[PDB]
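Comments concern the structure below.
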2 protein chains.
Amino acid sequence: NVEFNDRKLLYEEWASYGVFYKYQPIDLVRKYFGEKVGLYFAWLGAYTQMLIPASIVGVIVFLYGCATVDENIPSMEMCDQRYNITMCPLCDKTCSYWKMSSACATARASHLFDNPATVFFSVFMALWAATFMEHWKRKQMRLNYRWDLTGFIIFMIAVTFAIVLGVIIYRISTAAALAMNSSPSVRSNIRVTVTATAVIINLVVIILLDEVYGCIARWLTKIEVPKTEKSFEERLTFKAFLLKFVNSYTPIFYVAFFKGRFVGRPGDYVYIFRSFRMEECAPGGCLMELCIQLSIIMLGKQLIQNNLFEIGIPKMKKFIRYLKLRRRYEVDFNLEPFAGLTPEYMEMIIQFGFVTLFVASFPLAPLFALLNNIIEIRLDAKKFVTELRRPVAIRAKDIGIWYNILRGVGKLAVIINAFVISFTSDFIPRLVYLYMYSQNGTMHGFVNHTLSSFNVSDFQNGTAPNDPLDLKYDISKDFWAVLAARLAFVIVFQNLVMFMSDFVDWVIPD
Amino acid sequence: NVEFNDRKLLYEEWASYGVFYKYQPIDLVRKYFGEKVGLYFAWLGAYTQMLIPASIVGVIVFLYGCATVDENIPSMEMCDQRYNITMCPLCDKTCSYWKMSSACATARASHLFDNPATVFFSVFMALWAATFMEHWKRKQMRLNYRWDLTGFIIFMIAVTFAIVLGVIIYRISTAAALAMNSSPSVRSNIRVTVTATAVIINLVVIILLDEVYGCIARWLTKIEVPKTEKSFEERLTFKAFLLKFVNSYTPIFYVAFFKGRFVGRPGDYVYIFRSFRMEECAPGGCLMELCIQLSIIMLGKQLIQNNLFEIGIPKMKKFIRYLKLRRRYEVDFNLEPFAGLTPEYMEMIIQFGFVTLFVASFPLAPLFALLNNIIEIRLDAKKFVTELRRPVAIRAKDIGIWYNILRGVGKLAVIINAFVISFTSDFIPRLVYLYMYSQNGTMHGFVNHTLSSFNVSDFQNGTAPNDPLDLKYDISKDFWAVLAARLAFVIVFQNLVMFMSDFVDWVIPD
Ligand SMILES: [Ca+2]
Ligand SMILES: [Ca+2]
Ligand SMILES: [Ca+2]
Ligand SMILES: [Ca+2]
């Protein structure tokens, strides 16, 4: 019914602004596009429906930490005046009050969720991800039943990856190049949109850099010469992912663990509380999650930015054919062949890496990924009727070639956030005990404000340099206190979660 | 050929003291006993052949640490005079020289292997175990090919386990009951055979306690009423193991981590170096591995002690029938039906738990398990011809019901020893750095003898109480130094090994 299959997909697949408002059609795609193309959406369909429960919990989190501080303002004023020492050696009557508590307005949306909301939420995602991956494993068996009733050389890349890990250099350059663009020496508007430049300065850059590799790995496999032609994508995707994986997440890891650390600068409290970009960004504090929130914020939303290119790039090629034009398959000769399925999943799993891996930075991470998918489903299936004049109807099944690859990213989901979730909200649940050991417990966690902050910082240059207090040398050893505690979490976390996650694919897959 | 099948198994299966001296027969059992009974031995066959390479490495270890100290005596005299302070506050002119270095003769076979030999060897076993489990996974496919060419309610147990974990109490009782038996207040002969009493006092006890559960879980499943009759053993074995698992390994965990720790006793160096069983076992030191070596030593060898009961218990029932006797299947009416396959594997996996789980205490652990198997194979198959007059010839395949269960124990193999391998040989590889930081490295690890030992002990009551030195309160914080390091190992270990082990079932199973 091409008068219908078009229009039924023309008309039951052009919601294109939000939901269809009716349902989600699957089986009919299985008749028109075959098995493979349809089995994409049936995955992309399940990927959305599972975000909803976890997405909503995000809004339940923001409402938590906000309303956990919106009503009795518990950790605002005590938190709005812990930074007000942060520039004391910097004041010295000269440049005294510039940004001492400037972190406060920036400290809120971080310092609002950490212990109860973030440290919780990751445990649901990892438990969720196993729920998801276990769910799809079975739901794939369902549609597998319907069709099953109706089925009648290597070291060269190792140098290439090390090439990619030099991309950290590339982020640093334009990060150093924020000065030549606007140079905002302010607190209200200069903090945000200063880094957001180099982000958008850079986050554009990876985009053009992305399809570079697609011509790279495509030929870089040809040196391998895979015997079975069908297994070419295996050596293709498996190469194509790892490239694009570390191509994308790498800046975040630089802004996740490495940026704050690795800070060697002598000179004590006389010499520390000023030496920071020549005192024009934040003499008080960094609050790296803000940089970590933001840079994911774009990447969560830049999946919409580049999204229009998915419709814009193909229609833009019409300018080429139309230009040659003035300067039933008859008209069908003037549209690109499909040749594009792995980019379809590939857009998703680079999205899936954000939902699960970096999930203790901001809990709303599922939510932005849910907004795109409603567009992502509606854009793509649009692109199959609107564009892609030649469906192959390959009519294979069994998406497992990705099922490991998506599942593997689930396997990373526990270590990474574990360090994220450990090294940012674990001064507090043990700093109850150094200071408030006598009669000050969980109702007295608002006591370590000036005490824990009386020193240089909280990080590696936070506890070591305390010698001129009383006399690095004789005092950097309380550093060993927490750095066991940070560690002690992970050995508690990944073991439980990897076991708790072991529940889900233990009774549910059967 | 019953005139041959008997005699061929009568004669090619009564080596019964050592090897057959010829070969190992498998396929013929597959003809006589069928598929199931034979597929046991084909497992038990592979379980031995894989111990040999790992067994030998054990002897290569003892030879290592011994000959690493047998020739230049490196860590004997320096180690024979670290304990010679251990009773200094205990001497005080009254009861001075009793057992100050008594640990020395006991310290040798422990303090001989630790850093290079033990910390190595576990990495091979875990890598070995995955090699084994990966090997059998494929070798099972081999014999699977031959036969495949020729195939033409729950919370109640949770209370029961908690009942079992009270068995730690049971070990403590007769452990307290060593005084009423001989009471050896000596160092040469009193140290060993004092604990060995309560071991043999207890290690007998679990034996009679074992088959108690077999009547327990057998009925305790009947309340479940499994629908499929064949899946009864599943709810049977899976219950039967976990009971017998924690029934056996539990004393070791008490003597592994919990015994040394949990020691709260105030009074400083004036009050510490004596208060130990009223000063009659070892005022110097514990060296818990000795207790840990010994109690495994019996259990490695008690698989031979109870072994003769496997032949002794059945023939002992002949005293009952013969007594009624004087006080071709004709004579066949007077022998017990088989009804015993799960105990067959069950003897093994309780053995396998010792090879892999507790493998950093003494590396020879595979070796004692290899001596039994040559007897275990020859005893059992003897028991099928000699006894068990009624073979069923069930003629199923596919041992996977245990393949998880044996593999699961492999999964525990990495955490447990990791703490064993961490909390016993990791003062040393970082105690190079507190004391010998200037010009004393790996060639100067013999410098921390008196220094690291100058304090109370090395354990939790080893570093905290140092206040009367200079002034628990002000000094228990170097405790945080190593206790990060102990932790830092595990988060390094189980991740690598679980990945390194991930290699083996990644190219080899295919
Ligand atoms: Ca996108
Ligand atoms: Ca797309
Ligand atoms: Ca035995
Ligand atoms: Ca036996």
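To match Swiss-Prot, the residue numbers of chain B are left as they are there, and the shown ones run 292-443, 497-671, 686-829, 850-888.
Recorded method is electron microscopy, 3.8 Å.
Including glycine, each Cβ sits where the backbone N, Cα and C put it.
Annotated features, as they stand in Swiss-Prot:
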type	residues	note
BINDING	B:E425, B:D883, B:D888	Ca(2+) 3 binding site
BINDING	B:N651, B:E705, B:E734	Ca(2+) 1 binding site
BINDING	B:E654, B:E702, B:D738	Ca(2+) 2 binding site
MUTAGEN	B:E425 to A or K	Increased Ca(2+) sensitivity
MUTAGEN	B:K428 to A or E	Decreased Ca(2+) sensitivity
MUTAGEN	B:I551 to K	Induces phospholipid scramblase activity
MUTAGEN	B:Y593 to D	Decreased threshold for activation by calcium
MUTAGEN	B:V599 to A	Increased threshold for activation by calcium. Increased permeability to chloride ions
MUTAGEN	B:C635 to A	No effect of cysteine-modifying agent MTSET on ion permeability in contrast to wild-type where MTSET blocks current
MUTAGEN	B:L643 to A	Increased threshold for activation by calcium
MUTAGEN	B:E654 to A	Strongly increased threshold for activation by calcium
MUTAGEN	B:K668 to E	Reduced anion permeability and increased cation permeability
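Mapped onto this structure are the features recorded in Swiss-Prot.
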residue: B:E425; record: mutagenesis position; Cβ neighbours (10 Å): 19
residue: B:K428; record: mutagenesis position; Cβ neighbours (10 Å): 16
residue: B:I551; record: mutagenesis position; Cβ neighbours (10 Å): 13
residue: B:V599; record: mutagenesis position; Cβ neighbours (10 Å): 23
residue: B:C635; record: mutagenesis position; Cβ neighbours (10 Å): 20
residue: B:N651; record: Ca(2+) 1 binding site; Cβ neighbours (10 Å): 16
residue: B:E654; record: mutagenesis position; Cβ neighbours (10 Å): 19
residue: B:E705; record: Ca(2+) 1 binding site; Cβ neighbours (10 Å): 18
residue: B:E734; record: Ca(2+) 1 binding site; Cβ neighbours (10 Å): 23
residue: B:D883; record: Ca(2+) 3 binding site; Cβ neighbours (10 Å): 17
Given the binding-site residues B:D738, B:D888, which one's Cβ is surrounded by the fewest other Cβ atoms within 10 Å?
B:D888
Determine, from DSSP, whether B:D738 (Ca(2+) 2 binding site) sits in helix, strand or coil.
helix
Determine, for the Ca(2+) 1 site, the additional residues of the same chain whose CB lies within 8 Å of the mean position of the CB atoms of B:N651, B:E705, B:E734; present them in sequence order.
B:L647, B:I648, B:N650, B:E654, B:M706, B:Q709, B:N730, B:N731, B:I733, B:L737, B:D738
Specify the secondary structure state of B:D888 (Ca(2+) 3 binding site) as given by DSSP, simplified to three classes.
coil
Within its own chain, what residues at least 6 apart in sequence put their Cβ under 8 Å from the Cβ of B:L643 (mutagenesis position), listed in sequence order?
B:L547, B:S592, B:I596, B:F712
Over the unmodelled segment of 14 residues, figure out how far apart in angstrom the Cα atoms of B:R671 and B:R686 are, rounded to whole.
26
Anchor-to-anchor distance, in angstrom and between Cα atoms, for B:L829 and B:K850 with 20 residues unmodelled between:
9
Tell me the coarse DSSP state (helix, strand, coil) of B:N651 (Ca(2+) 1 binding site).
helix
Of the recorded positions listed as B:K428, B:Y593, B:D738, the one whose CA lies nearest the CA of B:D883 (Ca(2+) 3 binding site):
B:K428
Taking just the CA atoms, what is the gap between B:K428 (mutagenesis position) and B:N651 (Ca(2+) 1 binding site) in Å?
28
Sorry to bug you, but what's the C-alpha spacing from B:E702 (Ca(2+) 2 binding site) to B:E734 (Ca(2+) 1 binding site), rounded to the closest Å?
10
Round to a whole number and give the Cα-to-Cα distance in Å for the pair B:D738 (Ca(2+) 2 binding site) and B:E654 (mutagenesis position).
8
Residues among the recorded positions B:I551, B:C635, B:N651 that border ligand 3 - Cβ under 6 angstroms, in sequence order:
B:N651
Considering Cα atoms only, can you say which of B:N651, B:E705, B:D888 is the nearest neighbour of B:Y593 (mutagenesis position) among these binding-site residues?
B:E705
Count the Cβ atoms, other than its own, that fall within 10 Å of the Cβ of B:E702 (Ca(2+) 2 binding site), considering every protein chain shown.
18
Which recorded positions among B:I551, B:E654, B:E734, B:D738, B:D883 have CB under 6 Å of ligand 4?
B:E654, B:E734, B:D738
Could you tally the C-beta atoms, other than its own, that fall within 10 angstroms of the C-beta of B:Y593 (mutagenesis position)?
20
